[PDB]
2 protein chains.
Amino acid sequence: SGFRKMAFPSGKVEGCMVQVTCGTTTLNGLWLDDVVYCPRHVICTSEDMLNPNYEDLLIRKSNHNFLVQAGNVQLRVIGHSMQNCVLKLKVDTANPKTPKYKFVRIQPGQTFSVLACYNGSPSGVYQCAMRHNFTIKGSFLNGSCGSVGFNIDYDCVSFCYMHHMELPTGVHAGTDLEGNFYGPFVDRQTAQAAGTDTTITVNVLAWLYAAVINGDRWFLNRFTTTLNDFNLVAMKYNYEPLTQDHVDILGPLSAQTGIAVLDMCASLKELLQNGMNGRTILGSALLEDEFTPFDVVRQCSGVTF
Amino acid sequence: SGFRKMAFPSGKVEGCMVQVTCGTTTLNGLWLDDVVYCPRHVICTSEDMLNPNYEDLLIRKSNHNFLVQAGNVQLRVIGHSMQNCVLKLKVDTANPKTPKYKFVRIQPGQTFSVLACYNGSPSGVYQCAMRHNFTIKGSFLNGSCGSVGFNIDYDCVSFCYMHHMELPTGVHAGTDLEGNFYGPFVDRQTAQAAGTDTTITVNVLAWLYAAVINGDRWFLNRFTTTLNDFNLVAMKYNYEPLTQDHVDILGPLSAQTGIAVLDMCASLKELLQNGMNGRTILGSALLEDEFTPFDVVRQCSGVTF
Ligand SMILES: *[C@](O)(C(=O)NCc1ccccc1)[C@H](C[C@@H]1CCNC1=O)NC(=O)[C@H](CC1CC1)n1cccc(NC(=O)OC(C)(C)C)c1=O
Ligand SMILES: *[C@](O)(C(=O)NCc1ccccc1)[C@H](C[C@@H]1CCNC1=O)NC(=O)[C@H](CC1CC1)n1cccc(NC(=O)OC(C)(C)C)c1=O
């Protein structure tokens, strides 16, 4: 047993990471088949960043202005196009290590692994979640742009995230792989504010179920509640409202433990109102909301890829 | 910026994971060159586990009793030997995907990434630390045995951990890759008890430095202290005594921030004595101790592999 913030194995994704340079700017790209994907702002110089006209900057460019490097090797760029906020560079070599893959758009509350990259090399791997203000709480430095987030389902890699920018308070914003930002953000260097964030209620409940599965059960009381009486307390704490769909999703965990979802809600209601008082749950002093139900199940049963 | 529990990219290690079966027992093995490593208790049946005589069990075995499977493929076992608590199975094929690697014995306080595996397939990756009682706080299920822990330096994989067992309170114990247990544990099914754990003081200080680097500075006060006055408070909280070697190790972080180590100690002294009072540091409500100074530097500067 035990319970950890767990990321997917990053192997299939490491073999797709390359370095892309255009003039003065080096960042990361994603090489699948004969196409490299990277943030379109690789074509900007630090002056252009205030309000770049990207199509203007782009026409001024030709195939050989983009240096794509795959480790030791140099790839040949035989075409380029721009889709929303990503650059598509057609190269002459298909990536032999391309995995089976899809491009997915995730929704607020869902989680994914991030492979943090610098100069086409992977630096480290960590798990995080799309928040309700469409930011993520990442760990990104200069040169991390173009790093990607992903999930795995048996052998297929689902790419959901490409990293573009840092926002006030050290949170991060990026796009899906078709180049559309999550949230109301733009790839220009102007003042941008992330909205207010809410705790992902359904994920907190899933993590409470994981604690029970693992032996930590001191927080279980003997009351029950309704959705309305729960939502009434939850929203005075900026928890996301719980819906009947959320109850349904937690069904399997409720089954595995024998604890009805609305009883677990009663335990959470009393946790919110009365605090932890120095106790921890699964080694944490806070209520962890970056485990989805499907994460808890995946880790507590042993799903491999 | 930002700061996450970050694991190493697991690619180089995924290509070394295989499934080993012997009679009734399937677990994981580590395939480097023409040798597969796995826990010697793969040769035990559930009745032998109370007090196995391993050399007796082992002589009763022959090369073909060990089924080694590398994904789709079956490997042929042309020899076997036992070193302390690991089994060495010589196979007829060298692993083409073997990375540059070493076997290292890690000390209490040091960290490493764990690639959690089931039936030779990787399930997930997470970071953890060798505790001062020689346990680790892992996430391991039935069939996880033989999963390994590792670090990376440039291109070389340092293997430090092979997983063997669960102990009371859901902590875990295993060996280095030469088959010697960390701590006073044995691979028999008898009552074994993890000892008293201490907080890794030098790592807490490193994480406080990471918070400052990332703009979380509310806990900084304006006092200083000495080693003795710090150790006096720390040991009243089961923190590990801080030594002059520990001060020295934190030098670089102290340099990068401009905050002397003994001033940061004064901030920690007041954190211990006065608690967080509902504030968080880098998103946590507890004092994190599973980031070494190297880790903080690694993540806040962008070291790639
Ligand atoms: C990303 O472009 C990147 O990695 N580029 C390669 C590179 C950048 C700098 C030096 C060498 C190589 C960065 C990633 C950022 C940088 C630090 N941590 C990150 O997540 N993204 C940007 O720099 C981004 C450009 C996007 C298109 C508009 N950018 C530009 C200007 C300002 C900010 N953010 C900012 O000012 O942060 C606050 C907190 C508001 C001060 C920005 O993300
Ligand atoms: C490991 O051997 C393994 O994965 N074996 C393959 C396998 C086991 C069971 C079913 C199918 C396939 C396990 C890993 C354990 C199991 C669950 N989580 C883990 O980390 N290691 C053991 O089972 C271990 C054998 C080691 C040589 C002595 N073992 C045996 C008997 C008891 C325990 N622990 C235990 O009883 O835990 C407490 C908390 C004390 C109840 C044990 O780890």
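Here Swiss-Prot sets the residue numbers for chain A, with the shown residues being 3264-3568 in order.
This deposition comes from X-ray crystallography, 2.5 Å.
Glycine is treated like the rest: Cβ placed from N, Cα and C.
Annotation comment: Swiss-Prot describes A:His3304, A:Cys3408 as active site, for 3CL-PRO activity. For the natural variant A:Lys3353 to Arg, the note given in Swiss-Prot is In strain: Beta/B.1.351. Recorded in Swiss-Prot as a natural variant, A:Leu3468 to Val carries the remark: In strain: Zeta/P.2.
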DSSP three-state assignment for A:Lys3353 (variant position): strand
Candidates A:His3304, A:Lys3353, A:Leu3468 (recorded positions) - the one closest to A:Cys3408 (active site, for 3CL-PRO activity) by CA: A:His3304
Pairwise Cα distance for A:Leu3468 (variant position)/A:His3304 (active site, for 3CL-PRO activity) [Å, integer]: 40
Listed recorded positions with Cβ under 6 Å from ligand 1, out of A:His3304, A:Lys3353, A:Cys3408: A:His3304, A:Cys3408
Annotated recorded positions A:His3304, A:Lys3353, A:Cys3408, A:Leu3468, filtered by Cβ under 6 Å to ligand 2: none
A:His3304 (active site, for 3CL-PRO activity) and A:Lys3353 (variant position), distance between Cα atoms, whole Å: 17
Surrounding CB atoms that lie within 10 Å of the CB of A:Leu3468 (variant position), all protein chains: 27
Close in space, distant in sequence - A:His3304 (active site, for 3CL-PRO activity), Cβ under 8 Å, 6 or more apart: A:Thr3288, A:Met3312, A:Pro3315, A:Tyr3317, A:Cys3348, A:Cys3408, A:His3427, A:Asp3450
